[PDB]
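A quick write-up on the structure given underneath.
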Amino acid sequence: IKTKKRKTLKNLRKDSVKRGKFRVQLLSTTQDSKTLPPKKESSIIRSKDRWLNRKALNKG
Amino acid sequence: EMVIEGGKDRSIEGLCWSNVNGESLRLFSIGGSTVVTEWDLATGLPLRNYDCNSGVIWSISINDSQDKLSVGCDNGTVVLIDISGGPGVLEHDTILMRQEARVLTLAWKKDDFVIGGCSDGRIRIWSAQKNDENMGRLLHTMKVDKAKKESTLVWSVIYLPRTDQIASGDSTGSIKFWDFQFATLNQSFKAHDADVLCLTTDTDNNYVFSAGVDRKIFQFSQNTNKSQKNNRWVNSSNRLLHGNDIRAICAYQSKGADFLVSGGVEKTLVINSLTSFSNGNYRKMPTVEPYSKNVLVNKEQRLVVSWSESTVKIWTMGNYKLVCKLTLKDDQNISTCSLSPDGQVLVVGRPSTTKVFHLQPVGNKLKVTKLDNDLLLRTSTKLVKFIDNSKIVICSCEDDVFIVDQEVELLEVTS
Amino acid sequence: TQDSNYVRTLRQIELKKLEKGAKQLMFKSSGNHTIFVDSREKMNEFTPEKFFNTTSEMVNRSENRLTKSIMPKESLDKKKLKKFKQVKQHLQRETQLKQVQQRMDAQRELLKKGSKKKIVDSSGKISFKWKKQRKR
Amino acid sequence: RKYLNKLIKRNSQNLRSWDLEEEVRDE
Amino acid sequence: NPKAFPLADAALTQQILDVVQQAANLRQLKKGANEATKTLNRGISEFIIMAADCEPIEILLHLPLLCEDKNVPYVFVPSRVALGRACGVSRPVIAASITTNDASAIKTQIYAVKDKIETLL
Amino acid sequence: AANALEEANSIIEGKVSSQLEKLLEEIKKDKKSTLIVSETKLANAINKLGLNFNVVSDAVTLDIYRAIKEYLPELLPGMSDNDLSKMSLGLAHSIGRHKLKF
Amino acid sequence: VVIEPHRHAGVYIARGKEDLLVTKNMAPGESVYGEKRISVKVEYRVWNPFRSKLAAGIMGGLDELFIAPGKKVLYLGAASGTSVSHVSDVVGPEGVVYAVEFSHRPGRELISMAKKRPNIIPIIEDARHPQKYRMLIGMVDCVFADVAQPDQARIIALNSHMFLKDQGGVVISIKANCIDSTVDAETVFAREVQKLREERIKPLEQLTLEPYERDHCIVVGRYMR
Amino acid sequence: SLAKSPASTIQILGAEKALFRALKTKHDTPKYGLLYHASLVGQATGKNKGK
RNA sequence: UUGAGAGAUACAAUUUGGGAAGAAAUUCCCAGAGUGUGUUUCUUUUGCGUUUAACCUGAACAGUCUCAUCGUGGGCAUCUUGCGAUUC
């Protein structure tokens, strides 16, 4: 139960499972889509802060 | 005055105001995503999530006269958003002429031109002047002095209206001033030791202040009559005030207020004087001034609850011992919280919902159970303050004052 | 130049035969079909014949599902496969003709005039690089 | 529902077998 | 000219005419509007460069009409004189088609310029 | 009627601001006590509020136009569905050959 | 030689020497664009999943294609008769297609095939101003979108809020490059179906039509209200 | 459809059977086509009516 | 040994559903999902990723003259036996 708690957490939380040739996506809620702006794209946020913490400027 | 919180994995990279004279203030902000988010200042919620129709937004700027909005995106696009339709309604206007590299900073000349610094080391100039022949196409391109051993990114671009220049800070630390007509460099300073993330100017453009990851704020001055008649900035001064970085800088200047405000990776704000930067004094704000609290105690059981983003924690005095915590991840954002006197029921509450949890001290631990109430699950809560062990009073984000476990008459105010 | 014209018109014959042969075939679709549902039990279940309506014949090939003959065993199937093979060999003929006309055109381009040098690569595929000099 | 479901399955097989393949599909 | 859609700015037109000059040295371009349309018919053109400088532009704006059928990129540069200089002849050149190759030395430059072209379509 | 002059004239006044002579006829035939009007397009502000007509076209006027445009032919004229589609396509071909020259 | 029907009447599969998809005729006798004509006494025009975009969605399998033989449909993006000919064939002479486009260079052949079919009525105005053809027709039963502009969701949202009756169909074809290149089709299509269910369009299905088009999708939805 | 054809096609436009037999065996193609009956080609004389 | 997270990919039973046979027990066909045991794909992650490098370019082939093209003769059949492509 210690080695699969994150597995059963993610496998019960996540959606859009496969059905043969198909894939059954959930539509989201107006609750979240009208309470919050969407999440940041971690690719570009990691690009910007990884640039500002590149090795060529010797941080310490 | 107010705080508008966002939730899990939400950030905010740029934000711009808009106040057409006679109408309400309007506040737009980009996150790390494909939308612009306009907030209504009353509730503290987004009233509009306009998905910009091209890529991930890297920068935002507002037109002079504030009827249009530039968003500069990761796929090299500059998208114009028509703002003047009223507060809330945003239309797409025009995608300007595309390019390869992402446009990292924007500025407007006037209603006419739009300047943009990109991640290929270049500074493009587009014309956003509607009903011209060259509307939307990029008129000029300028290239800054590249770094020898890494790529160069132009991080900050402003327009200086008293002269006719563009000031630009890039990731070599160099700060360049460019004549707008002829689209060409007048003078380059090798100021900082690393990137120049943000730079700003005063009203009459006698000073340009600039700052970045090497954590000094440089001041470039043109105040002498010979400087104004020769168009020659000098590298006047330089101050070390911040601890880690400066990611944002801005300036305000009025009849009884002239200060530049700056903040960075260290979480504190710093206020300096505009026309008296090197001479005058400065004030480093506290990193938090809790106008909205995140900690409260209850005298019974000698216990204290404290909530950071989307988790609460409870410990008791004795030393001290962490007795329970609630990392509720069905939640995304937290806000204010209160405990019952006798320490029985906690209620956490954000502007979208609220939730109430019975607590039972089982010894060196607690047992916490949700108690369902769909009125609480549907209501927006700012403040909950517990009339009795059962009765609480709820202030809603849309100015409602309920009494649960129903309605206070509340008179209106002169607008 | 006239045997380059011969190979070029042969290539154009095969090009037109290719395009108006592939215009009269039908290709099996391969697209990521996605269906949007309600809360969680509609996703947990089987999508119960919501557009298949038989789980044997009319579920797994989508060129025509349904809502309810001259040796159809192998003769029509071999005729179908042979017309597909005809289009594939039109494609092989067209690409071989394109390559041989490309080599013919490089030779013809080479023997015109101007200064040039024989450039040899790593392998031995030779090319001819022409001097930067515009035509008088 | 026997005379409906059996005839529907028979008509569906008699249609769908006459445009299909088993060993020619991968080819 | 107004009806010459996508027109290149200075940086893109400088690298377009640079790849035109090295394709002219590698004998990989067909210069002239009729030769450009022949390569359009035969499907051996990488991208088409045209000049927004001809005094009837309607002698040009017909190869857009069969570029958008074969989804081959096309672009306008402002000077037929400069296009003729880049193609390396003594006359002004109105249109030029960079032909296809797979062993070409300048294949990467051709691909980079054609991607920068199809960004503005 | 199917007169091309009147049809294309009101078509140009519909594709532009709506202060045509038919709208002046409506201002004549509705002048009772400076009544309230529901315009279709907000860009027809001139004939919306030119002279003694309290006009309103915002965010529910579109809903009532959805209703009355859904049931134009069933009760408003003494016409039929093929007649409305024929007069619409006559106007459409007229305005198309007017804008797109030949 | 044997014509079988499809899930939507007016769409058939001509099996035999070439098991290929086909529609009816409303043009008596002739083709319009050199598509192949099959007679089985009765005339039929072959649809192509490559030459056209809705045929690719049919070939990928669209169950509730709201284009159906008892309706009237609004086509925002044809530019020429190569798809609305088949839409007039499937909707038959009972209904009407409103083929609305902006660029008047292939609007010539649009109006030219609208001469031959009274099913097809053209509109030569841009689809972000539906108020300029307020006075032409309203209350369609299904919109179709084939615009390759960046504001697809806003353009068809305006057209469906002005001209689409309740609980009707929306079919939108989305090209990924006209919105955002360099990022994959899965993210840009999820972004566009969320952008379209921001309006009152309940998304029903999307499919990617991969053997016919690179990085496209067809999204169907029902217009809520 | 005539406008989007190259000028060489407009030259040989009438003489398709002579053209394609002279391409499918390696012979010399015609030079006049349907354009031979223009008045200018009537004014020319020799090989310069091909020119 | 990517420290961690996710996708395909073999084996096993346990299964989910649509039809046909039966009194049920259950059978049969079909389409699927999930868990354990192997390969492999993608994103951070640290010693350091190489801190330079790659490519293009300036009058950069050619006296032992270089190259092209059409031919002629000869070798290799103990095989570069030679493609409208340079076999020496």
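Residue numbering for chain G follows Swiss-Prot, covering 86-125, 138-322 in order.
Determined by electron microscopy, 3.7 Å, according to the entry header.
Note that Cβ sites are derived from N, Cα and C of the backbone, with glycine treated the same way.
Over in Swiss-Prot, the protein carries these features:
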- G:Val87 to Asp: In nop1.3; thermosensitive allele showing a decrease in histone-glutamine N-methyltransferase activity upon shift to restrictive temperature; when associated with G-103; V-175 and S-219 (MUTAGEN)
- G:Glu103 to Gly: In nop1.3; thermosensitive allele showing a decrease in histone-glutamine N-methyltransferase activity upon shift to restrictive temperature; when associated with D-87; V-175 and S-219 (MUTAGEN)
- G:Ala175 to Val: In nop1.3; thermosensitive allele showing a decrease in histone-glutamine N-methyltransferase activity upon shift to restrictive temperature; when associated with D-87; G-103 and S-219 (MUTAGEN)
- G:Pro219 to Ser: In nop1.3; thermosensitive allele showing a decrease in histone-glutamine N-methyltransferase activity upon shift to restrictive temperature; when associated with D-87; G-103 and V-175 (MUTAGEN)
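Feature map: annotations from Swiss-Prot on the structure.
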residue	record	contacts (Cβ under 8 Å, 6+ apart)
G:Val87	mutagenesis position	G:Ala99, G:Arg100, G:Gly101, G:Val125
G:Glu103	mutagenesis position	none
G:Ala175	mutagenesis position	G:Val181, G:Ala196, G:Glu198, G:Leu207, G:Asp243
G:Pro219	mutagenesis position	G:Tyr195, G:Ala196, G:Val197, G:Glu198, G:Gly204, G:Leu207, G:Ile208, G:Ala211
Near chain F, which of the mutagenesis positions G:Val87, G:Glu103, G:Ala175, G:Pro219 can you find when the cut-off is a Cβ distance under 8 Å?
G:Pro219
G:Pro219 (mutagenesis position), DSSP three-state class -> strand
